[PDB]
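Chemist: Can you keep this structure in mind? I'll have questions shortly.
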Amino acid sequence: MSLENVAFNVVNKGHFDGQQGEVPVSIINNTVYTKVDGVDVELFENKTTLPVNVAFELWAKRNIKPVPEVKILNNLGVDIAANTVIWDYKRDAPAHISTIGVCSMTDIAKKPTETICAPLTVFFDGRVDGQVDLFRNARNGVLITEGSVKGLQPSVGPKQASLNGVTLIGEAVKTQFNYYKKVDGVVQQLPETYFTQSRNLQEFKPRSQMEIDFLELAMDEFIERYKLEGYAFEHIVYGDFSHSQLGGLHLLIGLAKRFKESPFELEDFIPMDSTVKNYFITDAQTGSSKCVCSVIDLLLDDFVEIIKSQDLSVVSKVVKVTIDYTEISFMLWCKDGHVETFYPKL
Amino acid sequence: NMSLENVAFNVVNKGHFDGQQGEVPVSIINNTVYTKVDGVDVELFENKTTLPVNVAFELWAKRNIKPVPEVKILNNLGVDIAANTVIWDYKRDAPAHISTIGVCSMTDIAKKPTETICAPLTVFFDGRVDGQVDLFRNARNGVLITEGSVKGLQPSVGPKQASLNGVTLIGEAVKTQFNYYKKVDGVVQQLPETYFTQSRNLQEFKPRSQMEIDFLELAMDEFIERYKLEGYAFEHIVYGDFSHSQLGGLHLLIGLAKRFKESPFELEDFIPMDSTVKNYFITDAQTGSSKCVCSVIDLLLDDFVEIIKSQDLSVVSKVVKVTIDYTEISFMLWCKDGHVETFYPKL
Amino acid sequence: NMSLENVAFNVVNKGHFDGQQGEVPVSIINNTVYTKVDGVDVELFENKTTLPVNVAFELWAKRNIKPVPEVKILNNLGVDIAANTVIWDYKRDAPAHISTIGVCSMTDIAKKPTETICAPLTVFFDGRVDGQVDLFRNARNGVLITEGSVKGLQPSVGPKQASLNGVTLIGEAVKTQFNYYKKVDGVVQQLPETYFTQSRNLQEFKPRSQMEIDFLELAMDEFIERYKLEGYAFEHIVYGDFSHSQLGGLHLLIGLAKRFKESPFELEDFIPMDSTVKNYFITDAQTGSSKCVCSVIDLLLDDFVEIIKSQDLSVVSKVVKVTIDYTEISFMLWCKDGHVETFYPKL
Amino acid sequence: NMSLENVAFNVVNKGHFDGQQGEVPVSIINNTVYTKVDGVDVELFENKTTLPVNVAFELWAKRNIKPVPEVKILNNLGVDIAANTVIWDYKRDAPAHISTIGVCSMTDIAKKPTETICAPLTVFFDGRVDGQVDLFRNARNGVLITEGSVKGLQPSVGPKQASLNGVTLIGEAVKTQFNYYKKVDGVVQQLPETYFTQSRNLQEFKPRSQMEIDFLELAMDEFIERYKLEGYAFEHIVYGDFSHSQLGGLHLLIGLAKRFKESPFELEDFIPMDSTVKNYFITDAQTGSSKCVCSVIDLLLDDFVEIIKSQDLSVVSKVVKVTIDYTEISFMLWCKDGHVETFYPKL
Amino acid sequence: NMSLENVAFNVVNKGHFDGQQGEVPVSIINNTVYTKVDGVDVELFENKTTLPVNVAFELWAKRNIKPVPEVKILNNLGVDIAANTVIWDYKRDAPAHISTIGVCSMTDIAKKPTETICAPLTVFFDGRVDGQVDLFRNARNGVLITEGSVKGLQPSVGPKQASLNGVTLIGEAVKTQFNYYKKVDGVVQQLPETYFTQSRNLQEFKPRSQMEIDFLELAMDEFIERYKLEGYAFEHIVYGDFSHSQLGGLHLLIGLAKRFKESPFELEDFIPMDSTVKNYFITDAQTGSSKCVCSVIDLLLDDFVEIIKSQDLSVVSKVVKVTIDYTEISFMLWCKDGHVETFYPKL
Ligand SMILES: O=c1ccn([C@@H]2O[C@@H](COP(=O)(O)O)[C@@H](OP(=O)(O)O)[C@@H]2O)c(=O)[nH]1
Ligand SMILES: O=c1ccn([C@@H]2O[C@@H](COP(=O)(O)O)[C@@H](OP(=O)(O)O)[C@@H]2O)c(=O)[nH]1
Ligand SMILES: O=c1ccn([C@@H]2O[C@@H](COP(=O)(O)O)[C@@H](OP(=O)(O)O)[C@@H]2O)c(=O)[nH]1
Ligand SMILES: O=c1ccn([C@@H]2O[C@@H](COP(=O)(O)O)[C@@H](OP(=O)(O)O)[C@@H]2O)c(=O)[nH]1
Ligand SMILES: O=c1ccn([C@@H]2O[C@@H](COP(=O)(O)O)[C@@H](OP(=O)(O)O)[C@@H]2O)c(=O)[nH]1
C-alpha cells in the first residue's frame, strides 16, 4: 500500500480500485506526476492544506458512489466518515480532517468500533455491508440507506445527491436516502425539514409549475396568480436594481431569471457547500451592487409556504426554519402589515 | 488595531475590509490564505501578486469597491499612487500601484497625502470621499475625479464606463462618468480633448451606434459602399485579410467581434495588463491565418472613421499622433497611389 | 548570446522568441516569470512543467509557431526529439520531448542533429526549414514532413489537420496536410496505410461526412435502419446505454457530442495528454449512469462502420488491431449469435 | 485580542510572547516570518515544522521558557498534550504535541484543561503555575510536576536535569529536579523506580562519578581489572570493537566520549528526535569501521555496571526489561560459555 | 515492488535501504520528507538536489555504504554512471551521476549495464559485488575497482583514501585502496602513472611525511634552507604574501593549514563540488589581504617539490601539465633570472 500503487490505480482505473502494480511518480511543488511515454504527465494538483502525497491518496480513495452533499453532512454534525472518503468538490479537499481505515497518515482508527470514534459523529453507509449494525452500536453517528431498516423510523432525505462532484437526481441510480441519527447512544427523531435544491445559474431547471410560471409570467402577473401581494416578492425574489445598493434578490430562482436576461458577477468569498450562501454581487447592466447578498435555493413552492405563514405585524423579528436538517435564521422586517424584506442568514 | 486575523474577519463577514472589529483563525500555506469553518480549511485568497501573501491579502481586502476609473486611464494620466485607498488591478490580479497612502503599514510610504514624499508623485484623489477634494488643490502633482462640478476648475469629461469590483460597466443605478482634473508641479493643466476606448470584449460585444449596427449586419462591400470608405483599406484594417499565412490588419475590436460570430479564433494576451492598445498573438481557426503581434484598439467605429478620414493620403509612410484615453497614441499610415495601405496603432 | 532577459525581451515585443536583440527586467517567483512594465510587475509565463522555471520559459518562447503535427501523431511515429525547434505540447503545457537539439544550452544534447548521441534517436525533421530535408537523408533514424514531393521517396499523406499554437485546424491560408517519411537505421521505411482521428471536441463538434450529418439529426432507430447497422450494437457502442448504474458503450466521440447536445455530463481526463485513444471518467448528469474508464476515439463515423463491418462475428472474444494515426490501436470485440455485443478501443 | 502582528511585536520586544499589547508590520514569504527594521526585512522565524508558517510561529513564540522536562520523559510518561503552554521540542524544532489547550485558536482542542475532549488524553500540568495543581487532581489522565511536596501524594523523584530554552542543564540558580505524579483513568498510579539517562553529548561530555573519571583516564584493561568486569564484554559493549568492517558494541555514550577524544567519527541521526535510546549510523574515521544501526544510551556508567551485573549468564540469548526514564527498555543479552557476549538496548 | 513508504521503512529501521519489507506513514512538504513517530512528524530527509523530492529521497536511501572512490577520482576517470548502485556526492549532497542502472524506476535508463544505451557510456563497476568483474569484461566502456588481482589485467594502484558515508579516510578495518582498471570501446587501457591529492581539510590537517612535519614546526627561512628550495618561490607559493592588498600565492593546502593554525581567514567555496583543484575566495582576517580566485591543491609536499624542481626555469611563462588523480592538471609557471616567480594550478 504505497504512493506508487495509488498512482497505478489512478492511471489504469481512474481512482483507487485495490489493483496492485506500481508506476514511477515525481512530486514537485504540490503536483503528482508520472512518466508516460518518456514525458511527465500531471495526475493531481494539491489544493488542500494536507501534504501533497496524503491529499493525493485521499482523492484517489474518494467515494465514487452517490453520496450526500457536504452541507447535509455538516448540518447533521458529521465529524468523520467510516471506511471511505467524502471528497468536498466545492473546496477540492477532503470533507473531514481525519479518516477511519483509509490512509495510514490520516487514520485516527482502523474500524469505527474504536474508542476515539465513540464521541465523534461517524457517517455510516448502508450500501456497505455490516455498516448498518455498526450504526446502532455507535454512540454518535449518522446513517443513510436505500431501503428501510428494521427497528428504525426513516427520515426521507433530499432527491439529489453528489456523484463524483455532479449533483443530480438519480434515474439509473438511487440518490434519495433514508437518514438516521444517534446522539450519546440515543436515537434522534429527525425533524421534518425543507430541502434546498442545489442548483446553479447556468443550468437552472424549474421543478414545479409555480417555478415555471415564475420564469414565464411577468412580475405583476405572477404575484397576481399566487396572490403574493404585500409579501414583497418584488424585493425579496425579483430584486431591486434601481439604487446603487442592490435590494433583495435572496432566492436562487430569482437570480437565475435575472441572469437569463442580463449578466451579473457573483463573488463566492467563502467557497464551501452550505445551505445558505453569501455572495458579493455586482450587476453588470445597472451597476447595482451589494457586499453581502445571502441566497438560498428553496423550491419556490416551499418559500411561498414559509413566508405566507408569518406574522406581518411585528416590525422586526427573527424566524427559524428547518432546512437541510438544520435551523436557518431569517430576518423578517415589516411595516404597516406588509413585508419589508425577508432573507436568510449564514 | 490592524492585523491579519482582523482583515480575514472582515473578508468572511462583510465580503471585504469594512473596519469591523473581530478575529478569525488563519493559516498561511503556499501563496494562499485559509480559515476554518466547521473544522475544515476554506480558501479565502490566492496570492497571484509579487508581494508577500499576507500583504497582498490585506491590500485586496481593502480594494476600492465603488466604481473607479480603469487602470489604463490612470496610467495614461500619470498616476503613481492613490490616496487612502487601493485600486485593485483586476487585469493583473494585483494592486495597480507599487505603494499606498494611509492603507497598509507594509506598503505605506505615508499615512496622509500631504506628506513630503508624495509631492513629486501624481496622487489620485476621489472627490466622492470627504476632504479628498480639498487635498487635491494643495497637492503638487495629482489627478482628481468627481461627480459634480468643481468651483473655478474647468472639467474634462471622461469615459462613460468605470470599473466596479472588476466589472467594467456604464452605470445606471450608480454614476460611472467622471470629471477629470490634473495638476502638475502645483499648477492646473488643461487636459486635451480625447477619444475614449469602449472597453468591450468579444464574448458580449454590443454595438453602441448605428454605424456599428450596420457593420455587424451588412456585408463588407455593402458597408464600405454605404459609408463611402473606398480608399481607406477597411477590408484590411478592420475586416482583416485571412487569405495569407500572415494575417493582415484586424486592428479594430469590432472587426474581431464580427469575425468571432462567424468563426472562433485564439487571442494570446502575452502582456496581460490594461492598456489603450493591446497586442495579441492571434490564430484564426478557420483559415490558419496567424500573426505574432496584432495590435487591437476598441474605438467606436465612428471615431475610427473620423480619425482615418482626416488624414493625408499623399505621404507613402507617416506616423500620426491621436489623443485617446488622455495619451498620445502613435499610428502608422502606409499609403500608396493616393489610397491608404494600412493604419495600425502601436503599443 | 543566449540570455534570460533577452528571451523575455522577445516575448514582450515579438510574442515569442524571434532572435531580436535587447533585454528587459525580469523577476522569478514560485514557478512564474514576471517583467516590470511601467513600474509594476506583469506575469509573462507560469511554469507547469517538471523543468526549472527559467528553462521551461525559454523552451516555451522558442516553440514552433508554424502548423506542426499533433503530439499524438509524433508519438505514434516514435519521435524522440525535434531538430532545431521545440514542439510545444499544449495538452500538457510542456515540451513534447525530454531533450533538444540546437535550441537551449540547458536542455541541448547536441547542437546539430548529425552528432553521435542522436543516431539511435528518431529526430523530427521539418522539410519547410531549409536544409532539414538533406539532414533527414544523413540521419539514421528520423521522421520528415514536407508539403511537397521529395525525389525518390514514396510519400505517405498525413492527416488534414495540424496544430498551430495549440489550435488544431485544417489550413486554408496555410497547409496543414503533410507528406510523411520515416527512416530506421538508414533505410527509408514504407509507412502503413492508416486511418486518422478527427481531433474534434464536444463543444465545437461539426460533422464531416453525410453519414455523420444523418447521425445528429435523425433518430436512433432511423439511422441504424438507413445504413444497415442492425446487429452491430450501434445502440450500445455509439449511442450509449444510460439505463444501468454502469454506463454502457459510448466509445465514439460523435456519440458523446450528440448526448452533450441535449444533456450535460462530466468528463474527467485523469491522464491529460494527447493520444489517439482517450480514457475518461464519465458521469451523466441526467441519469447518474457513470463509468470509471470509458475509452473514446474520434474516428470519422464512415471509417468506424467499415472497420466494424469487416470483422468476423464468429468468435466470442477477439482482439482486433487497426492502424489509426500510424499505430496499432487494439480493439476488443465481443460477439454473440452473429451480432456484436460491444466493440471498444484500448489505451 | 490575538493576532500575527501582535505575536511578532512580543517577539521583537520581549524575545518571546509576553502578552504585551502592540503591533509590528509582518510579511510572510516561503516558510519564514519577516519584519521591517529601518526599511529592510529581518528574519524573525523559519518554519521547520509541518504546520503552517504563521501557526508554528505563534506556537514557538508561546513556548515555555522555564525549565521543563525533556520531551523524552513526557513521551515515556504518556503525555499527549500540555495544559495552557507549549513545550517546544528543540530536537525536532517543532511543537512536542499535536494539539494545545488555551494557547492558540488554530491548534486548540479546548480552552481549559477541564473540557470533555481532554478526559481521555494524558495532560501535562506544571505545578509551578497557580491552579495547575488543582487542575491535576480533578483530571482523568494527567502528569504533574512540582517543586515541593504535594499533600497526600507520594512523589517520584525525577531526573536532575531539565530543558531550559533548548539547553539541557542541571539547574543551580533555578530548580530543575521535579516530583512526578501520574494519574490514569482518574486513579493515581505508582510510578516505578527507574534509572535516568544523563542527557549528555560528546562535544562537552563530563564525568559525573569516580568510576566515569577512571573510565576516561584509565586504559581498557586497567579499568576492567579495577572494577572486576571480566566476563561482561566491556571491551565490546562499552569500549567498542573497531577491528572489523562492522563496528561491534559501542552502546554507551561514555564509550563514544572516550573514543571521541582519541579520534573523530560521524554520527548520523537518521531519526532526529528525543528518545531514551538513540540509533545512529556510525562511521569511525581512523579505522573505517562502521555500522548501520548502532543503538546508544547515555547511562551513568555505575548504573550500567549495576544493570549488567544483576543479569543471569546461563541463558544463551535473553531479552531483559529495565525501567529507564519511566519506560520499559528492552535489552538483548547474548551469552556464551557463561560470559556475556553482548548487551545492547533496543529502540 | 518499489514503494515510497517502503523506502522510508528501511531508512527508519536500517538507517538506509536494505531491501527489508514494510511501510511507514510519510508526509511530503516543500522539499522535505517526514514520517509520523508516536503521533508527531519527524524529518527524515531534506532535498538539496534538482530532482523531485521523492526521487532524490530514494536515491539517498540506496546510496553505497561501502568505501567508494571520491567523486573527484570518478570524474577525472570519465565515469558517467554507476552499475546497480548510487554514488552519493556528499560535497554536493546529491547523486554523483544523472542517471542510474537497476536502482530506481524513475531515474533508470536500464536495468542491467549490458543494454544498448550504456555502450557509449563509462559505467563504474565495483569488483567487490559478485558478478561486476565479468560485467566489466562485457562492457565497451567502464571503470572497475577491486581490492585484489584480476587475471590478465595490469593493475593501477589507486589513492590510499576512499569515501565511506561522506567520510574520506584511509581504511584499517576495511580497505580503501583499490586497483583501478579502465576500458574504452572494448580495449583495456593502461592507466597513467599519477600523483594523488591527500583530500585533507584545514581543521583536521595532519602531516603525512617527515618533510611536511618540518614545514609546520620549523620557521619559514629554516625550512627553505634545509630542503634547498632557494629560488623556487616557496616564500610566495606555499607560505603566502599578505603584505599587499591582493593576496599572493598560497596554492598548497598545507600552507593554508599553517596559516589557519595561528590566524583565522575566510574561504568562500563559490563552486561547491569535489575536484582535484579548488577555487576559493580567500580573505585574511588579520591583514585584510584577499584574492577573488585562489587555486588550492592538497598534494603531499614531497610530491610538490619534485614536480617544481623538475621543470625548467628558462622560459618566462610555461604551462606545465602534471598527472594528478588520473587527469591532466595544468600548472602556470612564471620564471625570471633562473628562479620561480609563481607556480599555481588551474581549474
Ligand atoms: O429599517 C430597515 C433597515 C434595514 N432593512 C433591511 O435590511 C437590509 C439588509 O441588511 P443591511 O444591508 O445590513 O442593513 C435590507 O435587506 P435586503 O435589501 O438585503 O433585502 C433591508 O433594507 C429594512 O428592511 N428596514
Ligand atoms: O509595403 C508595405 C510594407 C508593410 N506594410 C504594413 O506594415 C506591416 C506591419 O508589420 P510588419 O510586416 O512586421 O512590419 C503590415 O501591417 P498590418 O496592417 O498587416 O498589420 C503592413 O503590411 C505596408 O502597408 N506596406
Ligand atoms: O463477457 C463480457 C465481458 C465484458 N463485456 C464488455 O466489456 C465491458 C467493459 O469492461 P468491464 O466493464 O470491465 O467488464 C463492457 O463494455 P462497455 O460497456 O465498456 O462498452 C461489456 O460488458 C462483454 O460484452 N461481455
Ligand atoms: O552469535 C551471535 C550473533 C549476534 N550477536 C549479537 O547480535 C548482533 C546484533 O546486530 P545484528 O548482527 O544485526 O543482529 C551484534 O550486536 P552488537 O553488540 O555487535 O552491536 C552481536 O554480534 C551475538 O552476540 N552473538
Ligand atoms: O607577468 C605576470 C603576470 C602574472 N603573474 C602571476 O599571476 C598572478 C595570478 O593571476 P592574476 O592576479 O590575474 O594576474 C599572480 O600569481 P598568484 O599571486 O595568484 O600566485 C602572479 O602575479 C606573474 O607572476 N607575472
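Heads up, residue numbers simply count up from 1 along the chain you see.
The backbone N, Cα and C atoms fix where each Cβ goes, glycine too.
These came from Swiss-Prot, pasted as-is:
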ACT_SITE  E:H236  active site, proton donor
ACT_SITE  E:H251  active site, proton acceptor
DOMAIN    E:3-63  domain 'Nsp15 N-terminal oligomerization'
DOMAIN    E:206-345  domain 'NendoU'
MUTAGEN   E:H236 to A (Swiss-Prot position 6686)  Complete loss of NSP15 endonuclease activity
MUTAGEN   E:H251 to A (Swiss-Prot position 6701)  Complete loss of NSP15 endonuclease activity
VARIANT   E:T114 to I (Swiss-Prot position 6564)  In strain: Omicron/BA.2, Omicron/BA.2.12.1, Omicron/BA.2.75, Omicron/BA.4, Omicron/BA.5, Omicron/BQ.1.1, Omicron/XBB.1.5, Omicron/EG.5.1
VARIANT   E:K261 to R (Swiss-Prot position 6711)  In strain: Kappa/B.1.617.1
Chemist: Just checking, which of E:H236, E:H251, E:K261 (recorded positions) has the fewest C-beta atoms within 10 Å of its C-beta?
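Modeler: Among the recorded positions E:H236, E:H251, E:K261, the lowest count of other Cβ atoms within 10 Å belongs to E:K261.
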Chemist: Let's see if you can do this one: DSSP helix, strand and coil counts over the domain 'Nsp15 N-terminal oligomerization' (E:3-63), in that order.
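Modeler: Its residues fall into 20 helix, 18 strand, 23 coil.
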Chemist: Out of the recorded positions E:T114, E:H236, E:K261, give me the one sitting nearest to E:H251 (mutagenesis position) by CA distance.
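Modeler: The smallest Cα gap between E:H251 (mutagenesis position) and any of the recorded positions is with E:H236.
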Chemist: State the Cα to Cα distance, in Å, between E:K261 (variant position) and E:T114 (variant position), rounded to an integer.
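Modeler: Spelling it out, the Cα of E:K261 (variant position) and the Cα of E:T114 (variant position) are 51 Å apart.
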Chemist: Does DSSP put E:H251 (mutagenesis position) in a helix, in a strand, or in coil?
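Modeler: It is coil.
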Chemist: Whole-number Å only: compute the distance from the Cα of E:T114 (variant position) to the Cα of E:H236 (mutagenesis position).
Modeler: 52
Chemist: Per DSSP, how many helix, strand and coil residues does the domain 'NendoU' (E:206-345) have?
Modeler: 39 helix, 48 strand, 53 coil
Chemist: Let's check the environment of E:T114 (variant position): how many other CB atoms sit within 10 Å of its CB?
Modeler: 14
